[PDB]
Amino acid sequence: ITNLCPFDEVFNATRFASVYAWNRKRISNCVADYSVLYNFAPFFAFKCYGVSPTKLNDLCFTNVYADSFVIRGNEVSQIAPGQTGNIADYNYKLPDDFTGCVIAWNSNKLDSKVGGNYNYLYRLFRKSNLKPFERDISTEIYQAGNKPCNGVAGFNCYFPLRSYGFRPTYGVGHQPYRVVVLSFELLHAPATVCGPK
Amino acid sequence: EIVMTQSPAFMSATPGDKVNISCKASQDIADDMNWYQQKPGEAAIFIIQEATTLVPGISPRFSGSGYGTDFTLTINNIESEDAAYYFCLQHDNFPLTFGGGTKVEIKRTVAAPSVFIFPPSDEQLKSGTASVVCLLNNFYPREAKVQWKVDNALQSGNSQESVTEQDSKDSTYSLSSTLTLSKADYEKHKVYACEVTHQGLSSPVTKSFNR
Amino acid sequence: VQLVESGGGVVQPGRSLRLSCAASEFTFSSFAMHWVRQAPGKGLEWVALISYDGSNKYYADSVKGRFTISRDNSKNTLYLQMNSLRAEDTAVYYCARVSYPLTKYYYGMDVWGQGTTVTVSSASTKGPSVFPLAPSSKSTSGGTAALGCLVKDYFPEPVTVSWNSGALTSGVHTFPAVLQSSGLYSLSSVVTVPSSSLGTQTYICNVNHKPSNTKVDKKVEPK
């Protein structure tokens with residue numbers, strides 16, 4: 001056994017990405033062992049839909065995707081099919097049907113710092129809801145008043161992004177969390193992703 | 001239902017100094033509150049957002065602080081036009097609940113009130129009613145007590161009191177006391193008096209009328 | 001940016017009324033709106049919420065099943081319909097606007113309105129009865145004397161009082177109207193004048209009552 005899929009890159013990165021402009025990673029043509037995943041023993045959530053949360057090594061898949069984002073611990077309930085909320089409508093959505101797993105673990109000792117961490121942001125509002133697996137990074141000032149904004153935010157001229165306020169002194173909610181979503185697929189082409197022998 | 005408690009309900013403000021107003025919550029709400037100011041007769045003004053962020057366009061004298069359940073609004077370098085109604089609102093979970101209330105008044109020196117008396121007119125007498133009034137003017141502290149004495153007997157009924165609001169020019173006050181009875185009862189007694197006590201006066205003052 | 005409320009007034013218990021809130025100088029169709037009320041001598045109380053599209057409506061428990069909230073984006077109007085009104089509905093009603101646009105999870109207001117008054121009473125409209133307060137030797141002090149007229153007994157509370165057609169506005173005080181035992185308001189209005197001017201100038205009471213179309217004026221009566 002020589003070639004193996006790079007799961008440590010997704011699970012163990014120096015810093016993740018904001019929820020609005022999130023990451024998607026395509027994994028194919030490698031050997032995937034899922035026993036390494038338990039390095040983060042205190043797994044806060046391990047919801048798996050349409051697949052057995054243990055016999056992942058059984059099947060061979062054409063490719064697998066890995067979506068990772070950082071949200072507030074009070075909102076990890078919106079990562080599920082048929083869910084509504086601030087994030088499900090404007091930042092990230094799951095399809096009405098799903099397959100794979102969702103993995104979440106607290107990262108209060110790596111993201112929250114004294115003086116407030118202002119590197120993770122999210123989108124307040126938009127005209128229409130996000131699609132499943134649709135990403136939007138456009139940041140234009142919405143003009144509600146009669147007078148134009150001309151690229152300056154003020155009264156009746158709203159910027160659509162706000163930054164999470166992360167500090168070590170917070171509750172169980174309002175603390176940073178890290179999410180990974182694994183989507184297993186197989187379609188026509190020969191399957192090149194499954195466990196070692 | 002989160003009960004939101006604001007303190008103090010009333011206060012007196014010197015022309016200088018700083019003032020702190022406390023807003024407390026029965027549950028944890030993080031920074032999910034706003035501070036509003038409303039002057040009498042006008043609409044409310046949006047002063048503080050999220051308990052820490054100062055709204056653009058407002059004077060930098062106002063400030064806010066607090067996370068969790070206890071929050072504080074601080075006003076520094078008070079001026080005359082800082083007298084208004086301040087209230088704290090929370091918008092975390094339904095139903096939305098406001099605070100209590102707070103009225104700030106500018107403090108100045110004490111002034112001795114002036115007392116005047118007015119007897120009933122003949123229109124009331126031919127109508128079948130009598131009304132005697134007596135008024136106090138130009139006193140700063142509202143702690144002025146007026147009592148009604150007829151034939152050296154104290155009356156605690158059929159008497160009404162009214163008081164104006166704080167004066168914008170020189171911060172004075174006014175008050176009126178009215179006693180209304182029937183003409184038959186008015187004809188019997190002859191002497192009436194209103195007796196006022198006020199800390200701005202050395203001794204209580206009695207204004208009387210006999211007819 | 002402005003908000004104007006209208007439609008208030010007196011209504012008998014058990015009947016219905018409608019209030020309208022008008023918005024202007026901003027996009028009314030992209031904001032959520034709040035209806036709030038404040039009872040006399042009590043703190044403010046939240047009443048109702050409507051979203052920018054109109055699907056989501058939230059009501060307080062004490063006003064469930066009786067009040068209906070609606071909006072008209074084309075006419076830029078917000079409507080509140082009140083049915084089966086009872087004794088505790090007497091308050092001042094405020095129309096407020098949510099801070100952020102195109103949002104359904106914020107619930108934060110920044111712009112308010114002047115407000116309207118709704119009175120739930122079953123009294124009868126009446127006109128004021130003016131009576132002058134004749135000055136006396138006891139009413140003079142330091143060369144100045146006080147004189148006034150006591151408007152008395154009327155159900156519709158708003159009554160405007162002015163002196164000398166508004167010319168005399170110095171030294172005049174108009175006290176708040178106070179309710180009596182019979183349930184009808186009555187207030188006083190007194191203005192002080194120099195004692196030398198007594199018997200030489202003209203002082204009159206310009207009492208104007210809107211609901212009953214009352215035209216009564218009384219001159220000060222020296223005795």
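First residue shown is number 1, and so on along the chain.
According to its header, the structure was obtained by electron microscopy, 3.1 Å.
Cβ atoms here come from the backbone N, Cα and C positions, even for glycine.
In sequence order, A:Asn39 are the residues near A:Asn12 (mutagenesis position), counting only same-chain partners six or more apart with C-beta under 8 A. DSSP assigns A:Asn12 (mutagenesis position) to coil in the three-state reduction, placing it in neither a helix nor a strand. In Swiss-Prot, a mutagenesis experiment is listed as A:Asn12 to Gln (Swiss-Prot position 343), annotated with the note Reduced viral infectivity.
In the three-state DSSP reading, A:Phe159 (mutagenesis position) counts as coil. Other Cβ atoms within 10 Å of the Cβ of A:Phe159 (mutagenesis position) number 14 in total over all chains. One mutagenesis experiment named in Swiss-Prot is A:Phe159 to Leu (Swiss-Prot position 490), and its note says Increased resistance to neutralizing antibodies and human covalescent sera neutralization.
The note that Swiss-Prot attaches to the published mutagenesis A:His188 to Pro (Swiss-Prot position 519) is: Increased resistance to human covalescent sera neutralization. Taking Cβ-Cβ distances under 8 Å and a sequence gap of 6 or more within the same chain, the neighbours of A:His188 (mutagenesis position) are A:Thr62.
Where Swiss-Prot documents A:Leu37 to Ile (Swiss-Prot position 368) as a natural variant, the accompanying text is: In strain: Omicron/XBB.1.5, Omicron/EG.5.1. Every protein chain considered, the tally of other Cβ atoms within 10 Å of the Cβ of A:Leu37 (variant position) stands at 18.
The DSSP secondary structure for A:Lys113 (variant position) is coil. Long-range Cβ neighbours of A:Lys113 (variant position) (same chain, at least 6 residues apart, Cβ-Cβ under 8 Å): A:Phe166, A:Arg167, A:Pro168. Record note (Swiss-Prot), natural variant A:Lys113 to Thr (Swiss-Prot position 444): In strain: Omicron/BQ.1.1. The unchanged residue is displayed.
Cβ neighbour count for A:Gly115 (variant position) (all protein chains, 10 Å cutoff from its Cβ): 6. Natural variation at this site is recorded by Swiss-Prot as A:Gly115 to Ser (Swiss-Prot position 446), annotated: In strain: Omicron/BA.1, Omicron/BA.2.75, Omicron/XBB.1.5, Omicron/EG.5.1.
Among the natural variants in Swiss-Prot is A:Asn129 to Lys (Swiss-Prot position 460), noted as: In strain: Omicron/BA.2.75, Omicron/BQ.1.1, Omicron/XBB.1.5, Omicron/EG.5.1. A:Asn129 (variant position) counts 11 other C-beta atoms within 10 Å of its own C-beta, drawing on all protein chains shown.
A natural variant is reported in Swiss-Prot for this position, A:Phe155 to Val (Swiss-Prot position 486), and the note states: In strain: Omicron/BA.4, Omicron/BA.5, Omicron/BQ.1.1.
Classification of A:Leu37 (variant position) by DSSP places it within a helix. Taking A:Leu37, A:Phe155, A:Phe159 as the recorded positions under consideration, the smallest Cα distance to A:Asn129 (variant position) is found for A:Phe159. Ranking the recorded positions A:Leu37, A:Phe155, A:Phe159 by the distance of their Cα atoms from the Cα of A:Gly115 (variant position) places A:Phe159 first. Cα to Cα, A:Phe159 (mutagenesis position) and A:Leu37 (variant position) are separated by 39 Å. For A:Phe155 (variant position), the same-chain residues that are 6 or more apart in sequence and have a Cβ closer than 8 Å to its Cβ are A:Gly145.
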